[PDB]
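Asker: The structure is given below, and queries will be raised subsequently.
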Number of protein chains: 4
Amino acid sequence: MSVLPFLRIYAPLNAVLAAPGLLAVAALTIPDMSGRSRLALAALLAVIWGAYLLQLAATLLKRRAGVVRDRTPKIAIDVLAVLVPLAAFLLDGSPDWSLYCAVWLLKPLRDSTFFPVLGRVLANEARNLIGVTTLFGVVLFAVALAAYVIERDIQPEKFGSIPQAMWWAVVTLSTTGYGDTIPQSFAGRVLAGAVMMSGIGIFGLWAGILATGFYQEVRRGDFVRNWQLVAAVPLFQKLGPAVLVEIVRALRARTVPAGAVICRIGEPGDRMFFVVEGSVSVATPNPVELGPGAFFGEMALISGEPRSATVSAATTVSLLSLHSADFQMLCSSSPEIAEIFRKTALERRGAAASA
Amino acid sequence: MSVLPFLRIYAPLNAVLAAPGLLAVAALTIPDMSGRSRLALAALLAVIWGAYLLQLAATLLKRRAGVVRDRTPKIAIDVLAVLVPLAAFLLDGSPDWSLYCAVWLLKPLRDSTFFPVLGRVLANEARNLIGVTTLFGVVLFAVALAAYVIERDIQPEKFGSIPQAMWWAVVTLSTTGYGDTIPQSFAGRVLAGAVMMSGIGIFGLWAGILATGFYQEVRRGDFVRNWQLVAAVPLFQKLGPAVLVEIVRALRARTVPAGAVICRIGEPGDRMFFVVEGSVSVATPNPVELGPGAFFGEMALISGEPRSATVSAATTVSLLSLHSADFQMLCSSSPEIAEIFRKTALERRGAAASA
Amino acid sequence: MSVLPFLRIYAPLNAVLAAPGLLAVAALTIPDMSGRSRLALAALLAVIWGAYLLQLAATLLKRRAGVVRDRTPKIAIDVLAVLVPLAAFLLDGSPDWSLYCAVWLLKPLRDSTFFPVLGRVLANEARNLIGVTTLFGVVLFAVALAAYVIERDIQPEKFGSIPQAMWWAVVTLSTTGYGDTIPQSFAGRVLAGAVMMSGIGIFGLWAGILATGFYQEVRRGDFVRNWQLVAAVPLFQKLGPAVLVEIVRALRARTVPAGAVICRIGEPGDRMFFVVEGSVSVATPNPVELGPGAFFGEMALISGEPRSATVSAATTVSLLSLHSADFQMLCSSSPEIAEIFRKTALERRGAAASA
Amino acid sequence: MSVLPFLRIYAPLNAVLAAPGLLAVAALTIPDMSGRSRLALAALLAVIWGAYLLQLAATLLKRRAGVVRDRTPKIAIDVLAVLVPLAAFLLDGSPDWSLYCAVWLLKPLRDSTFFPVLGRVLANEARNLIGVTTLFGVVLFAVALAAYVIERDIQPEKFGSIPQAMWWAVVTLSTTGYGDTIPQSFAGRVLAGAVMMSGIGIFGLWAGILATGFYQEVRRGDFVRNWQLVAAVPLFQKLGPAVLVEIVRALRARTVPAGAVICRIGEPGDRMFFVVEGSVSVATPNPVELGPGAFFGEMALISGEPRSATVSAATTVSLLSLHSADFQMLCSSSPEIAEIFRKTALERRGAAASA
Ligand SMILES: [K+]
Ligand SMILES: [K+]
């Protein structure tokens, strides 16, 4: 709610082209298709092949910044991103070689930050997941077995065994309801009453396990990144030790591209920013372009008013941001700083129009 | 649990009439329907047309309070709320012009506060949603592909391609279970075991992403609105800086209409209120009508008793409210204020019956 | 995890008998049923009728404690619990009068505490629910309409209208998957990709709205009840103001019936209790029966050991309970109290066997 | 996200063999199966029988550490793990005796820690679950009844009774959507609009009840275990009382097996560890093998750098772990300790290469 995400967060053309790349698959996969456009997109594989292949050797020129680097992840696919189609091209002379369009699917995941964040936590909590997944397997066959007890007699053809029943378990437990083969008797129909009751508590926990400390990591992700951009601010010599842990949970950083709008004038004042690197376009008769290491919005927050300036991203600014309460929290937290921000609430009145 | 929501929170007749307005659609949509009531409701479009159109020009008289205003949102539909039916009326001479009853559907959303609240946060967290939505597309085709591997042989007519399989993926992943086309082999049936396991963790996160800091915004929504109605209370010169952040998370404000009941006498005392604007009906031999900037309930909370007065909303009172713990928290937080509330617990014993 | 719930929490025979009472319905509801047991259970209605009717007039003798009472809720059904069957008995001379076995269903809800707790909060947060429920109706018809656009042509018989499509919306949105009528074209099949994506975020919020501050109320429910049983403890003259808010969130009270086990000897020490009313059976050569206002378990917690006594509920004891951390929190919170609990960890060594 | 789970957390071969053990069931369960491998796995039951039976008497030699022990849980199945197959072997002379492969299913649960953790909390919160489960039964028949009102007329064969309707309730309420028998009329089709709306709020709460304070227990599980491994650290004479409660929520302990990697050199520094028991392989010219009661990583965290040593688990080390913020929290929390860790950030520069 308090952040300006811009500059094409889904930027890298490596990440982009699997999507157009892999829809190229389908038309090959289909009868009654002319050959015209059939192979026309086979090029587009060759394009994406050649395109990543173009990118490829530039990467293999890894004498760049070659001091200490851990790039087994980033490289893992780039190798295979061209080889797997290639060996596929020949031995699988038949068109099915395109079935090695399973391959680029990691390329989005190549430069997918927030995926390490995902896999980071599973290697702390899977202890639970196992004891639950076991427990999932407990309750599965514990309950799956209860059906073969019954309808083997009059429904062999659907329930003539155990695993045919295990099928109808998790379909029944995991919230799904396919609807292919269903009981006819009473007591077997009774048993479902605990099933959804169970599974929705099972996943009531188990999916909750994920979001539980995932969010801890994500809410932690906004600190590990943001104990940086702290010392850069020239004011933070005075802040006490414990004060920051309160703060950085709320302070998110993002980056705006050049030209874009930051705060348009006259819009309702609802937040303030801490610039740390880049520069701005504070639209005044004399533009007060504050570069790395500044802020604005206090003129509107202390007064509770619209914007005092059409600030626009003159350059690519690594931004921060902040809503009132957390700034009121700061204003509440210390008279030492409200003094200068009060002065600033008068200086920037006289500094906005002036130089 | 601690608030009195009254005065028709779904008030504005602009917001109201799409519901009766759009059910007017259906009878046109249906064969074997007489023409009698068919067009009878076509009027009701004309009514709602004329009705908003009546409202319309009053809005276009936007010389009202014309100083600095940002009304592109509120106006966006009012323009189209009449034009789109209108141009539809002529070029679509055929009855299908009523299919521009897709149009009013924003009119509820026109004056839908809590919808900006919704859209506010997506422009902070969609970073995740993308990396997840990509990941959703990863796991989709990653898994969808695994089926065409198999049943293309014996189920062409259902699984004779890739996208027919992508269909059966999210139907299978997204908790649904349609039940149109289902495997017959083993290993393809095996694969589902991870699917629901996955998707319920996927949405185990992804839907959780929404409620995660949505609630932060909503729990923030009760501060940004309620750092107001703070200075109005004549007592709050003494409160310390940090004290309020604890409080305002709990203090919700609402507004009661005139005439309505606030606290009926003899009901079990469970909460107290801070009036800030309006007036009351404190039912005593001399009604102690406390207007803007007062409170009551302490007589019942400190004593832990039923109500001392049938207080009723004499006027439209912008209300606050408060449960005990948070007032006990305050009573715990300072002896400075319990003194006067103790005195008040004796003054209002003598002030209730007296003037 | 830290509480002993006993004494038949589903106690009241008023609450009990709807369950046996209403299963009495079914056998009447069924063809090919002999008349023998048919009416045999009609008695059981008459029993439950007579039984509550027996209870009834005792309630209508409401001169008991008749000072100030708010009993419209408790009485609302007891009136109807006998009348509705009664008038049903005659005018509905046909057996369908038993269809006024819809009636007792509130009787469990009559003496269902935790149901007021439910309905308490909806009158604070339904503001959201409306803006969401509207939004649910937005996204419903916003999306439902998109289908009649298409398959009216080739699927009139299933999609020959709007509301037939609204049907397939929430079935599709609300996680369900019935599986009666399904598209055949592409673009209409495309649209589902956002649907489950939506609804699982919708209810991703909306159901979350419930558990959100429900839990606040429930976690509040353990304070409003438990600022009581505080002064009774003879030790709590010294505790500081803010200290308790930390505590009472964790301290749950329950009540054990006479005879039952409290802590059996030799079991692993994992918790301690604060008795406030009732008496115990501390199994020692001289039973140290501590009555209202005492505690035990510190001998095992400070030492981290099994139990020092087979304590059993000699009477109906209104119990508290407590795990270590929260007691370590207290031991951490003050040296003033660990002294006496250290002494107690030696006194009760000498007081256990002795008198 | 901050922990190294290793040494075969799913270790015990007792726990292992039900999985291979119980899949042995299926081939017996199936027609058209040769007898060759049929009984070949009957051995594997005899193996697992004999194998646990081998383990068994070693357990029944419970003179080991025979002072005070509470082993009714661990023993409960080991008794039956061999008897139930055994008596099954004879009286059920027919092959169905293998249906006492329902029996080992507790054997995973035998040595399933985190299962007591599960069952611990249900005996605090089931108060709710009942009032909800009742409420589930309320809303069930409250709503189930509403259908027999209607389609008994034209759908006897599907809705010719009450319980046939109760079937279609929870299938409809519990998020499932089987799709066997569906209405045809309007008002009965209307009713579903509240159903999913309800059940997803029902389980919106009810499943949430589980994860609610489950997580409290789990987040508590990391304290009850970890107030241990506290005094062992020679430094913790100075820490203040309240300081630890902040900490131990974050500090998880796990155990690494011998040989395994702990921190490989040059990897990005992201965490530090507290060793308390075992020994390490700090790969330096003179290996600084710190045994029970030490730490490392500060050299990389204060500097924010890659690893200073390929530390590997020389022995089975009962590990702790810690990320930066929580260490920054400590560094923020006191100058008393950053001094020595600063010194350590120079000592271990000179102590790493040296002895
Ligand atoms: K479903
Ligand atoms: K289905």
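Heads up, header says this was done by electron microscopy, 4.5 Å.
Cβ atoms are placed via backbone N, Cα and C, with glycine included.
In case it helps, Swiss-Prot gives these features for our protein:
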- A:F203 to A: Increased channel conductance (MUTAGEN)
- A:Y215 to A: Increased channel conductance (MUTAGEN)
- A:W227 to A: Loss of channel activity (MUTAGEN)
- A:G297, A:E298, A:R307, A:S308, A:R348: 3',5'-cyclic AMP binding site (BINDING)
- A:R348 to A: Loss of cAMP binding. Loss of channel activity (MUTAGEN)
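Could you give the neighbours, burial and distances for every feature on this list?
Answerer: Every protein chain considered, the tally of other Cβ atoms within 10 Å of the Cβ of A:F203 (mutagenesis position) stands at 26.
In sequence order, the list of same-chain residues 6 or more apart from A:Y215 (mutagenesis position) whose Cβ falls under 8 Å from its Cβ is empty. Under the three-state DSSP scheme, A:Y215 (mutagenesis position) falls in the helix class.
Taking Cβ-Cβ distances under 8 Å and a sequence gap of 6 or more within the same chain, the neighbours of A:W227 (mutagenesis position) are A:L244, A:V248.
DSSP assigns A:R307 (3',5'-cyclic AMP binding site) to coil in the three-state reduction, outside any helix or strand.
A simple way to gauge crowding: the CB of A:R348 (mutagenesis position) has 22 other CB atoms within 10 angstroms, across all the protein chains here. Taken residue by residue with DSSP, A:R348 (mutagenesis position) is part of a helix.
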Asker: Could you state, as a whole number of Å, the largest distance between Cα atoms of any two of A:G297, A:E298, A:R307, A:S308, A:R348, the listed 3',5'-cyclic AMP binders?
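Answerer: Across A:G297, A:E298, A:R307, A:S308, A:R348, the widest Cα separation comes out at 13 Å.
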Asker: Which chain neighbours of the 3',5'-cyclic AMP site, leaving out A:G297, A:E298, A:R307, A:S308, A:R348, have a Cβ atom within 8 Å of the mean position of the site's Cβ atoms?
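Answerer: Residues close to the 3',5'-cyclic AMP site, other than A:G297, A:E298, A:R307, A:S308, A:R348: A:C263, A:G269, A:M272, A:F296, A:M299, A:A300, A:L301, A:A309.
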Asker: Taking CB atoms only, which of the recorded positions A:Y215, A:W227, A:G297, A:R307, A:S308, A:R348 fall under 8 A from chain D?
Answerer: A:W227
Asker: Tell me the coarse DSSP state (helix, strand, coil) of A:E298 (3',5'-cyclic AMP binding site).
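Answerer: It is helical.
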Asker: For a quick check of packing: other C-beta atoms within 10 Å of the C-beta of A:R307 (3',5'-cyclic AMP binding site), how many?
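Answerer: A count of 21.
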Asker: Just the number: how many Å between the Cα atoms of A:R307 (3',5'-cyclic AMP binding site) and A:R348 (mutagenesis position)?
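Answerer: It is 13 Å, counting Cα to Cα.
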Asker: Which number gives the other C-beta atoms within 10 angstroms of the C-beta of A:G297 (3',5'-cyclic AMP binding site), all protein chains shown included?
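Answerer: A:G297 (3',5'-cyclic AMP binding site) is surrounded by 24 other Cβ atoms within 10 Å.
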Asker: Are there any residues in the same chain, six or more apart in sequence, whose C-beta is under 8 angstroms from the C-beta of A:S308 (3',5'-cyclic AMP binding site), and if so which?
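Answerer: Spatial neighbours, sequence-distant, of A:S308 (3',5'-cyclic AMP binding site): A:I265, A:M299, A:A300, A:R348, A:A352.
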Asker: Go through the recorded positions A:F203, A:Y215, A:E298 for me and flag any whose C-beta is under 8 angstroms from a C-beta on chain B.
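Answerer: In terms of proximity to chain B, the recorded positions that count are A:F203, A:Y215, given in sequence order.
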Asker: Take the C-alpha atoms of A:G297 (3',5'-cyclic AMP binding site) and A:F203 (mutagenesis position) and report the distance between them in angstrom, rounded.
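Answerer: About 44 Å separates the two Cα atoms.
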Asker: Among all the protein chains here, how many other CB atoms are within 10 A of the CB of A:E298 (3',5'-cyclic AMP binding site)?
Answerer: 21
